[PDB]
Number of protein chains: 2
Amino acid sequence: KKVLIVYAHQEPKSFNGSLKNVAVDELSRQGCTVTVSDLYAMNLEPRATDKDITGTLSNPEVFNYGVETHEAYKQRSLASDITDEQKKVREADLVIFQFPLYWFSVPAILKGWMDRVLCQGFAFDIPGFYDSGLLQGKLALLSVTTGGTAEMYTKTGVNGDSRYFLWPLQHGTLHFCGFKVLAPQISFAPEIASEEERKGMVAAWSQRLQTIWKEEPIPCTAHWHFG
Amino acid sequence: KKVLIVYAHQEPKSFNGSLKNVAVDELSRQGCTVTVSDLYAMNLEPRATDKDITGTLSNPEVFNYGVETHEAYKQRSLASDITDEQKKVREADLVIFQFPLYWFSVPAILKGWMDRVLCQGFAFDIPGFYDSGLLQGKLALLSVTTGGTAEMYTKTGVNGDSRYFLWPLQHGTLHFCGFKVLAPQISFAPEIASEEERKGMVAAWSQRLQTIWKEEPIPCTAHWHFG
Ligand SMILES: Cc1cc2nc3c(=O)[nH]c(=O)nc-3n(C[C@H](O)[C@H](O)[C@H](O)COP(=O)(O)OP(=O)(O)OC[C@H]3O[C@@H](n4cnc5c(N)ncnc54)[C@H](O)[C@@H]3O)c2cc1C
Ligand SMILES: Cc1cc2nc3c(=O)[nH]c(=O)nc-3n(C[C@H](O)[C@H](O)[C@H](O)COP(=O)(O)OP(=O)(O)OC[C@H]3O[C@@H](n4cnc5c(N)ncnc54)[C@H](O)[C@@H]3O)c2cc1C
Ligand SMILES: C1=C/COCc2cc(ccc2OCCN2CCCC2)Nc2nccc(n2)-c2cccc(c2)COC/1
Ligand SMILES: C1=C/COCc2cc(ccc2OCCN2CCCC2)Nc2nccc(n2)-c2cccc(c2)COC/1
Ligand SMILES: [Zn+2]
Ligand SMILES: [Zn+2]
């Protein structure tokens, strides 16, 4: 089994860093092939621009990012940062995203990974999306950390259910590309937690990874997210 | 009345470009003060990094973006790009976001504007969020374009209701900062639309803007989004 961890945190000593490292440790111990895309260390470009296409654009006068990247994918003329990520995704059986929640979503650097890597022709086609997406047969999992507490992320709490914010990521992105989605790993409020509680949350993640290949996906439906 | 338009499209001749331009024209005609932050033209940095804090002689052993930006805000030592955006927001009565939908969310460059500009001390405090957010008394409005059709973005359509994807943006971001949220402007599927239909969608936005100051905000609730 091949695993790609797309990791989005600036600080190696962070709680996110520890969750990433325990995932490498545990998945490596199992004998999995593991790759980490450390986006901040890579200084990944997040902006969707004409620099993402090498050589001459299909229409140099009016720039249409979607058309140009779709054609570049077909012509093997995407920027090498993009194509390097695509190779990692193509080979992976499981893609784990490890990030702190920023504005009920992914940090911009990770949003940029999604925007630039998951291009038409690679991740989906028309037709060829949702269950027919081009990354069908693969698993994806969101491993998210929050400032807010679990109680705040309940239906009656100030933030609403955590599932509510997952919709654009799980349905709109991962399911759209054909992934099956494993239940999210949400590590609530590490700053509020004691050191030993944080150790427990890292241990919980490690333990979950021991049996990750036996899990069933979640149903990636509006009902799951909002019902 | 002062308006800031935060605009995220690479191509001035785009449908998004036209929506931005009609907004400038209409609001300017009314006598409003209008500013546009053209993120791609500004080459706005989207990544949340230690470069966002100026005047650091020696790097801390552990970098905590949220703590460091909070402190930098209080010390007036944020990067000049951030500071300049904050001044525009501080003065604005209405903030319009004009963007194409990317993965059920904002383009990464706009996500980076949110991540970097809306820092603790400026947009919210702890406590001082949701109805006590620091941008209370201001209005915000999302003007979104999509590839998918209106019918796809219905409860029974493949993408679910358009309101579902608005939650992280409207509740988790804008309401969290204390904004009152005006109903979104969603211009569906301009590529599919005929030239006449496209002109109609631009005219509809301009027409709406004629009376924007008389609108009531939406109730920014789970019921509004998911009911
Ligand atoms: C721009 C921005 C937007 C945000 N938006 C949101 C939002 O929408 N919703 C929300 O809820 N929160 C939000 N937050 C808060 C953010 O999600 C949290 O601050 C983040 O998830 C905390 O994770 P961390 O890895 O940075 O924590 P850290 O601060 O690294 O974790 C706390 C401590 O854990 C320690 N630690 C590291 N490894 C271990 C280990 N193995 N065992 C024990 N301790 C360890 C660290 O040393 C550190 O002292 C936002 C923050 C920012 C900056
Ligand atoms: C990375 C990525 C992710 C995406 N994710 C999603 C998603 O999650 N959901 C989704 O639905 N879509 C998604 N899309 C599609 C994207 O949202 C649409 O392509 C975008 O909204 C179209 O807006 P535009 O301004 O680029 O259109 P354009 O292609 O510029 O507009 C269509 C036509 O309108 C013309 N036009 C411009 N101004 C006028 C005028 N005044 N009058 C008449 N015609 C005019 C233009 O010349 C053009 O021919 C995604 C695209 C990308 C690249
Ligand atoms: C909760 C806010 C409380 O602070 C959490 C918290 C939050 C941040 C940094 C540290 C931190 O707890 C650091 C630890 N602090 C110790 C006591 C209070 C938390 N920063 C931050 N920045 C932008 C948006 C949000 N949070 C944001 C947006 C929406 C919803 C939330 C956060 C989370 O629910 C609302
Ligand atoms: C609809 C897919 C149809 O293509 C729309 C469409 C899509 C794109 C570019 C142009 C475009 O219509 C340009 C005009 N097209 C050319 C022929 C007619 C439609 N690109 C794109 N890229 C990444 C993700 C998504 N869309 C994405 C993710 C989730 C949901 C959707 C899109 C939207 O619902 C699913
Ligand atoms: Zn789904
Ligand atoms: Zn709300």
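Residues 4-230, in that order, are what chain B shows, numbered as in Swiss-Prot.
Per the header of the entry, the method used was X-ray crystallography, 1.4 Å.
Cβ coordinates come from backbone N, Cα and C, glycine included.
Taking a C-beta cut-off of under 8 angstroms and a sequence separation of 6 or more, B:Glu194 (FAD binding site) has the following same-chain neighbours: B:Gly150. The feature FAD binding site is assigned by Swiss-Prot to B:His12, B:18-21, B:104-107, B:148-151, B:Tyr156, B:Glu194, B:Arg201.
Neighbour count (other Cβ atoms within 10 Å of the Cβ, all protein chains): 9 for B:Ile129 (substrate binding site). DSSP classifies B:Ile129 (substrate binding site) as coil under the three-state reduction. The substrate binding site annotation in Swiss-Prot covers B:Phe127, B:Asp128, B:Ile129.
B:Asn162 to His appears in Swiss-Prot as a published mutagenesis result, with the remark: Loss of activity toward CB1954, no effect toward menadione. Within 10 Å of the C-beta of B:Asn162 (mutagenesis position) there are 22 other C-beta atoms, taking all protein chains into account.
As annotated by Swiss-Prot, Zn(2+) binding site applies to B:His174, B:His178, B:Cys223. Taking all protein chains in view, 24 other C-beta atoms sit within 10 angstroms of the C-beta of B:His178 (Zn(2+) binding site).
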B:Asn162 (mutagenesis position) and B:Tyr105 (FAD binding site), Cα-Cα, nearest whole angstrom: 13
Rounded distance in angstrom between the Cα atoms of B:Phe127 (substrate binding site) and B:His178 (Zn(2+) binding site): 10
Filtered recorded positions - B:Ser21, B:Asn162, B:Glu194 - keeping only those with Cβ under 8 Å from chain A: B:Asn162
Top Cα neighbour of B:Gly151 (FAD binding site) in the set of recorded positions B:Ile129, B:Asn162, B:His174, B:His178, B:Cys223: B:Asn162
Output field, Zn(2+) shell: CB within 8 Å of site CB centroid, site B:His174, B:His178, B:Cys223 dropped: B:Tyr133, B:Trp170, B:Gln173, B:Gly175, B:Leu177, B:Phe179, B:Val184, B:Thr224
CB contacts for B:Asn19 (FAD binding site) [other CB atoms within 10 A, all chains]: 22
Proximal but sequence-remote residues of the same chain as B:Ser21 (FAD binding site) (Cβ under 8 Å, at least 6 apart): B:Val205
